[PDB]
Amino acid sequence: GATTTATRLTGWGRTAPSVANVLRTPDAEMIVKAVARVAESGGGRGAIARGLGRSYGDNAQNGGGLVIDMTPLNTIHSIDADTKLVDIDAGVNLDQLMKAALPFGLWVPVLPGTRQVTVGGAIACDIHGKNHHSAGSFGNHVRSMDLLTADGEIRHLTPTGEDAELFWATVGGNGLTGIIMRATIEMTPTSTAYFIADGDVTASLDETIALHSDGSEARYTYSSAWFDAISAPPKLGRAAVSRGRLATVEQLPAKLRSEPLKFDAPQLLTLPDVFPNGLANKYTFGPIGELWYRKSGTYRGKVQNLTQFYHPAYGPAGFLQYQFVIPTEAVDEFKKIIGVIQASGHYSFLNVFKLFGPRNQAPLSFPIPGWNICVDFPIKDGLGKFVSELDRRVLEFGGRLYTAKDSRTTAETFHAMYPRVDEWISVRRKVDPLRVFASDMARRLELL
Ligand SMILES: Cc1cc2nc3c(=O)[nH]c(=O)nc-3n(C[C@H](O)[C@H](O)[C@H](O)COP(=O)(O)OP(=O)(O)OC[C@H]3O[C@@H](n4cnc5c(N)ncnc54)[C@H](O)[C@@H]3O)c2cc1C
Ligand SMILES: COc1ccc(CNc2nc3cc(C(F)(F)F)ccc3nc2C(=O)O)cc1
C-alpha cells in the first residue's frame, strides 16, 4: 500500500525538523516513478532516500521536498554459503541480515553500535564498527549495488569496473548519487556466533594510547574502548578496552557446542531494573572502587555472545552527538583535543574510543587511520560555539567530522575536512545535473 504524506522529519538527535513528502511503498517500480516525476520538474526541490533514521543529523530529510522511506523494501533475495554473498534489498536492516545469515555460518562484515540501520544507510554513510582496523568500513564489502539515478535508470555498480567512480561516490555519498535499491554484500565466514575477548583497564590517556600503540592491536580483529572524558588529568582518558576475535567451535564451552551459531542476547535483565537507584556505594570513588573496576575489566580469553562483547544517556534538553577522527601520527594534538573537552565544562559520560585502520577510496568516506572519538554533550548554554571551536581544532589537526552524526557544522569547515569533496561533487554533477537528489544536509554543507 503506497502512501505519500507530509511528515515532520528529524534525525536521531531529534533536532532541526523539516516537513517533507514521505513516499512509503514496497513497490520498486513506484519508487522509480517518483524519481522520474521529480526529475521531470527539472529538479524541483528534490528527493532523498531514508532508511531507519538512525543518523543524528539532517542527511535523511528534505524540507519542502520528497523523502522516500526505503524500509518496506526489505527482501532478502538470496544467501550463498559457498560464495559468501547476500543479495538484499536496500531496506533490509543489519539485525535482520545477521539473524538470517547465521544459519549459513556468515557474519555481517561490518556492524555499527546499533543493529537498526538499513543496508542503504550502511552504504550511504560507509559505516564503521569495532573491526575497522582489520576489516575496513561497510563500503569495502559491497561487491555490487543497483543505483536508481536522476535519469530514472537503474545503474548496476561494482567496486572495480567502468562505473567504479560512481560506486565510490555512492559509498559515503549520503544518498546524493541516487537511491540504492539492491546490493550484493560479501560476508565474513564464521563457525560461531561468539567472541573470544580480552579486557584491559588503563589508568590514564597516556596509558590508553600506549596500549593501542604497542602492537597488540594487530592481534585482535575487533577493538574499542570506553574512556573517561570528565575526570581531570591524569585520570582523563583512562579506558575500559574491549578487544577480541570471532570464536571457533572448539573454543566454546561444551554446553555451547550444540548450538554454535545460535543467537541469545536477549533478557529483561537490565541494571536499571535490578538496581533502580544506582550501582554506587561507599567504595565506588575510592581506591577499592578503582581496584574493583581494574580487576573486573581485566580478563583473558572470555567467551562472549554478541551483546556482551558488542552491545553493552537521557536528558530533557536533548543531546549533541559529536564524532571525529584525528590522524594516527598527530597523537599530541589528539591528547590536546581531549584536554580541551574535559576543561570545557561540558560533560560526556558515553565515550567511544577506537583506533581506525587504513581508509578506502571513497572520497567522502569518514574513516581515516587514527584516533576515533564519539562524545555525548547534553545540550546547554555555550555548547554550539564550543563545538565550533572543536571543529576548528579537529580540522587543524587533519581530522574530520562524521556526517552520520553531524547536524550543526558549516559548509566551509566540512569542505576543508574533506579535501576530496570537489572530486566527489564533480561526480555528483555528472550523475545528477538537475539536483534531483537533495537533502537538508546537502544544502547546509553545500554538497547540492
Ligand atoms: C545508537 C546508534 C549507534 C550508532 N553506532 C554507529 C557505529 O558504531 N558506527 C557507525 O559508522 N555509525 C553508527 N551510527 C550511525 C548509523 O550507522 C548511520 O547513521 C546510518 O546511516 C544509519 O542507517 P539508517 O538506515 O538509519 O539510514 P538513515 O539514517 O535513514 O539515512 C542516513 C543516510 O543514508 C542515506 N540512505 C538511506 N537509505 C538509502 C538508500 N536506500 N539509498 C541511498 N541512500 C540511502 C540517506 O540519504 C541519508 O543520507 C549509530 C547510530 C545510532 C543511533
Ligand atoms: C544508551 O545506550 C547506548 C549505549 C551505547 C551506544 C553506543 N553507540 C555507538 N557506538 C559506536 C562505536 C564505534 C566504534 F566502536 F568505534 F566502532 C563508533 C561509533 C559509535 N557510535 C555510537 C553512537 O551512539 O552513535 C549507544 C546507545
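Following Swiss-Prot, chain A residues are numbered 5-316, 326-461, in order.
Structure determined by X-ray crystallography, 2.5 Å.
Just so it is clear, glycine is given a Cβ too, placed from its N, Cα and C backbone atoms.
Per Swiss-Prot, FAD binding site is recorded for 53-63, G117, 122-125, 129-132, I184, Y415. The domain 'FAD-binding PCMH-type' annotation in Swiss-Prot covers 19-194 and is backed by sequence analysis. Record note (Swiss-Prot), mutagenesis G17 to C: Significantly less susceptible to Ty38c inhibition. 34-fold reduction in catalytic activity. The unchanged residue is displayed. In Swiss-Prot, the entry for mutagenesis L368 to P states: Significantly less susceptible to Ty38c inhibition. 7-fold reduction in catalytic activity. The structure shown retains the original residue. For the naturally occurring variant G17 to C, Swiss-Prot gives the following note: In strain: TRC11; Ty38c-resistant mutant strain lacking Rv3406, but sensitive to moxifloxacin. According to Swiss-Prot, the natural variant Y314 to C carries the annotation: In a spontaneous TCA1-resistant mutant strain, but sensitive to BTZ. Here the residue is the original one, while Swiss-Prot reports the natural variant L368 to P with the comment In strain: TRC12; Ty38c-resistant mutant strain lacking Rv3406, but sensitive to moxifloxacin. Natural sequence variation is annotated in Swiss-Prot for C387 to G, with the remark: In strain: NTB9; BTZ043-resistant. Quoted from Swiss-Prot, the note on natural variant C387 to S is: In strain: NTB1; BTZ043-resistant.
Positions of Swiss-Prot features highlighted on the structure.
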{"residue": "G17", "record": "mutagenesis position", "CB count, 10 Å": "19"}
{"residue": "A53", "record": "FAD binding site", "CB count, 10 Å": "31"}
{"residue": "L56", "record": "FAD binding site", "CB count, 10 Å": "20"}
{"residue": "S59", "record": "FAD binding site", "CB count, 10 Å": "28"}
{"residue": "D62", "record": "FAD binding site", "CB count, 10 Å": "29"}
{"residue": "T122", "record": "FAD binding site", "CB count, 10 Å": "29"}
{"residue": "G125", "record": "FAD binding site", "CB count, 10 Å": "31"}
{"residue": "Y314", "record": "variant position", "CB count, 10 Å": "22"}
{"residue": "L368", "record": "mutagenesis position", "CB count, 10 Å": "20"}
{"residue": "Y415", "record": "FAD binding site", "CB count, 10 Å": "24"}
Distance between the CA atoms of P316 and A326, in Å, given 9 unmodelled residues in between? 13
Taking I131, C387 as the recorded positions to compare, which has the smallest set of other Cβ atoms within 10 Å? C387
How big is the gap, in Å, between the Cα of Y415 (FAD binding site) and that of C387 (variant position), rounded to a whole number? 10
Near ligand 1, which of the recorded positions show up if the criterion is a Cβ under 6 Å from one of its atoms? Options: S59, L368, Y415. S59
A53, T122, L368, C387: which of these recorded positions put a Cβ within less than 6 Å of any ligand 2 atom? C387
Hey, how far is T122 (FAD binding site) from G17 (mutagenesis position), Cα to Cα, in Å? 18
Provide, as an integer number of angstrom, the distance between the C-alpha atoms of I131 (FAD binding site) and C387 (variant position). 14
How big is the Cα-to-Cα gap, in Å, between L368 (mutagenesis position) and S59 (FAD binding site)? 22
Check the Cα distances from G17 (mutagenesis position) to each of the binding-site residues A53, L56, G125 and keep only the ones within 10 Å. none
Using DSSP, would you call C387 (variant position) helix, strand or coil? strand
Pop the Cα-Cα gap between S59 (FAD binding site) and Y314 (variant position) into the table, whole Å please. 19
